[PDB]
Amino acid sequence: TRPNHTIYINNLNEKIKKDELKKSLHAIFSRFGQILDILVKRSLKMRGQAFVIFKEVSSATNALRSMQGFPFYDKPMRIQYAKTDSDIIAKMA
RNA sequence: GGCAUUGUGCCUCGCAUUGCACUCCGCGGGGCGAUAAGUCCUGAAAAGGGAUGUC
Ligand SMILES: C[S@@+](CC[C@H](N)C(=O)[O-])C[C@H]1O[C@@H](n2cnc3c(N)ncnc32)[C@H](O)[C@@H]1O
């Protein structure tokens, strides 16, 4: 899939609460770059999943390649580039 | 605070779900104004916060 500012993470432990999940993802991935936002939802369509938006694509690339399959709340993270640009980055340029 | 209607999101349990969102609600039980959260509301914005009717 083509590089993107946003990484799409699925295979997340669904028992983890939205607030704690959002911040855990934020604290871990902030190692790889400045983060613009993280969207997380435990709805049917959106649970187990997350979009973390990075400021710079190099950072998402680095994050995607270094964090692939990482054991996170007893599960390995599946990490892909996002198919389409996030709304916050689509406007900026 | 009791009722009626209701926007908005949250927690938990059973079953189910590997799902590409920002146009956002699995079903079924249970519990929630509490800035937690919020896609709903007020403000010009910061920031703040359920609402209408009703004893
Ligand atoms: C009509 S029920 C809520 C139904 C909900 N829209 C649903 O899909 O199931 C109204 C009650 O829900 C609870 N509630 C709704 N929104 C709340 C919130 N944002 N914070 C705390 N309690 C809430 C309160 O207990 C309130 O008295």
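Just so you know, the numbers here start at 1 and follow the chain as drawn.
Determined via X-ray crystallography, 2.7 Å.
Using the three backbone atoms N, Cα and C, a Cβ is placed for every residue, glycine included.
Recorded in Swiss-Prot as a mutagenesis result, A:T6 to V (Swiss-Prot position 11) carries the remark: Abolishes RNA binding. Mapped onto three states, the DSSP output places A:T6 (mutagenesis position) in strand.
Looking at Swiss-Prot, you'll find the mutagenesis A:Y8 to F (Swiss-Prot position 13) noted as follows: Substantially reduces RNA binding. Of all the Cβ atoms in the protein chains shown, 20 others lie within 10 Å of the Cβ of A:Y8 (mutagenesis position).
Quoted from Swiss-Prot for the published mutagenesis A:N10 to V (Swiss-Prot position 15): Abolishes RNA binding. Counted within 10 Å of its Cβ, the other Cβ atoms near A:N10 (mutagenesis position) come to 13, all protein chains included.
Swiss-Prot documents A:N11 to V (Swiss-Prot position 16) as a published mutagenesis change and attaches the note Substantially reduces RNA binding. Listed in sequence order, A:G48, A:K75, A:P76, A:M77, A:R78 are the same-chain residues six or more apart from A:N11 (mutagenesis position) with CB atoms under 8 A from its CB. According to DSSP, A:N11 (mutagenesis position) sits in a coil region rather than a helix or strand.
The secondary structure of A:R47 (mutagenesis position), as reduced to three states from DSSP, is coil rather than helix or strand. One mutagenesis experiment catalogued in Swiss-Prot, A:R47 to Q (Swiss-Prot position 52), is accompanied by this note: Abolishes RNA binding.
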Within 10 A of the CB of A:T6 (mutagenesis position), the number of other CB atoms across every chain shown is 25
Does anything in the same chain, at least 6 positions from A:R47 (mutagenesis position), have a Cβ under 8 Å from its Cβ, and if so what? A:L12, A:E14, A:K41
